[PDB]
Amino acid sequence: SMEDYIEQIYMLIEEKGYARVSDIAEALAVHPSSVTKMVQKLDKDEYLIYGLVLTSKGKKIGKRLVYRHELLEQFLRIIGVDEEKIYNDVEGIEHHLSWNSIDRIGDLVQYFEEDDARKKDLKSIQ
Amino acid sequence: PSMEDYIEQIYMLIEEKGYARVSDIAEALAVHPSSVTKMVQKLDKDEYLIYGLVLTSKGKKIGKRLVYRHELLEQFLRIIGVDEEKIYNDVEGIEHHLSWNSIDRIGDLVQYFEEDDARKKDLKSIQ
Ligand SMILES: [Fe+2]
Ligand SMILES: [Fe+2]
Ligand SMILES: [Fe+2]
Ligand SMILES: [Fe+2]
């Protein structure tokens, strides 16, 4: 859950300029008290300080996590997964992949983006 | 482990040995036998198997789908160039969090690279 929270805190600060406990609580579908506990843990491990401000360490990771999520949505979208199924598929796999897999998926995405004909040929197989 | 993890290993053990011992399941999933015996009672409740352990047609159906899923996903990461050493753990982590939709489209993607090595080569060039 540590990564889920930092992904969330990062996204809110980028969206609003700050990360309210109630906003984290709502985005994650948890009770505020749960948020508290985790925040004190992220503060202990130096991902943030107290409102909430990400340290450089928490920023790098937040940026990575938003990048992994977007890349995985894009990958499932390119290979033709139903848009409605993409978000839940990504959430489920995103934190369980090695960086090696992520980067190779990164290269595959680039593969298809670099020449629409490849997208067309894949669509043909389908 | 999840229900699917268990069906997956039980199906494999039967395919390997002809039978599925509780001890072999525990060792395969690195769990205590108790975690196994209680999951087995649940699998039996849901009519995936019976008591040794025999899969019902419903259990064989699922087990077979799961072994297919595992193989396909390893093949996928293999093809796009993930270090072989990393592949097993990645597949174990995602296999049971992907919709059938995503599985099938990954299937299609594997078929895509399979039918023209030139595509494989072009993928390598980008890397
Ligand atoms: Fe997650
Ligand atoms: Fe995500
Ligand atoms: Fe699993
Ligand atoms: Fe598996």
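Since chain A takes its numbers from Swiss-Prot, the residues it shows come out as 5-54, 59-134.
When the header is checked for method, it gives X-ray crystallography, 1.9 Å.
Positions of Cβ are set from backbone N, Cα and C atoms, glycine also.
The Cd(2+) 1 binding site feature in Swiss-Prot is assigned to A:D8, A:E99, A:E102, A:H103. For A:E99 (Cd(2+) 1 binding site), the Cβ neighbour count at a 10 Å cut-off comes to 15, with all displayed protein chains included.
Using a 10 Å radius centred on the Cβ of A:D8 (mutagenesis position) and all shown protein chains, the other Cβ atoms total 16. In this structure, A:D8 (mutagenesis position) is part of a helix by DSSP. The Mn(2+) 1 binding site feature in Swiss-Prot is assigned to A:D8, A:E99, A:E102, A:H103; the stated evidence is experimental evidence.
Residues or ranges marked as Cd(2+) 2 binding site in Swiss-Prot: A:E11, A:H77, A:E99, A:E102. In sequence order, A:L73, A:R76, A:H77, A:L80 are the residues of the chain that are 6 or more apart from A:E102 (Cd(2+) 1 binding site) and have a CB within less than 8 Å of its CB. Under the three-state DSSP scheme, A:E102 (Cd(2+) 1 binding site) falls in the helix class.
The Mn(2+) 2 binding site feature in Swiss-Prot is assigned to A:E11, A:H77, A:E99, A:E102; the stated evidence is experimental evidence. The Cβ neighbour count for A:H77 (mutagenesis position), using a 10 Å radius and every protein chain shown, is 17. Annotation note: A:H77 (mutagenesis position) sits in a helical segment as assigned by DSSP.
The annotation that Swiss-Prot gives for the mutagenesis experiment A:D8 to M reads: Binds only one manganese ion, in a pseudo-hexacoordinate geometry.
Residues within less than 8 Å, Cβ to Cβ, of A:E11 (mutagenesis position) and separated from it by at least 6 positions along the same chain comprise A:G70, A:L73, A:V74, A:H77. Swiss-Prot gives this note for the published mutagenesis A:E11 to K: Retains selectivity for activation by Mn(2+) and Cd(2+) over Co(2+) and Fe(2+). Can bind Mn(2+) in the C site, despite alteration to the A site, and adopt active DNA-binding conformations. Non-cognate ions fail to generate fully active complexes.
Listed in Swiss-Prot is the mutagenesis experiment A:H77 to A, annotated as follows: Retains selectivity for activation by Mn(2+) and Cd(2+) over Co(2+) and Fe(2+). Can bind Mn(2+) in the C site, despite alteration to the A site, and adopt active DNA-binding conformations. Non-cognate ions fail to generate fully active complexes.
Around A:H103 (Cd(2+) 1 binding site), the same-chain residues six or more apart in sequence whose CB sits under 8 Å from its CB are A:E7, A:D8, listed in sequence order. Only A:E102 of the recorded positions listed as A:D8, A:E102, A:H103 bring a Cβ under 6 Å of any atom of ligand 2; the order follows the sequence. Closeness to ligand 1 is met by A:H103, these being the recorded positions among A:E11, A:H77, A:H103 whose Cβ falls under 6 Å from the molecule.
Other than A:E11, A:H77, A:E99, A:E102, the residues of this chain whose Cβ falls within 8 Å of the Cβ centroid of the Cd(2+) 2 site are, in sequence order, A:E7, A:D8, A:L73, A:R76, A:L80, A:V98, A:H103.
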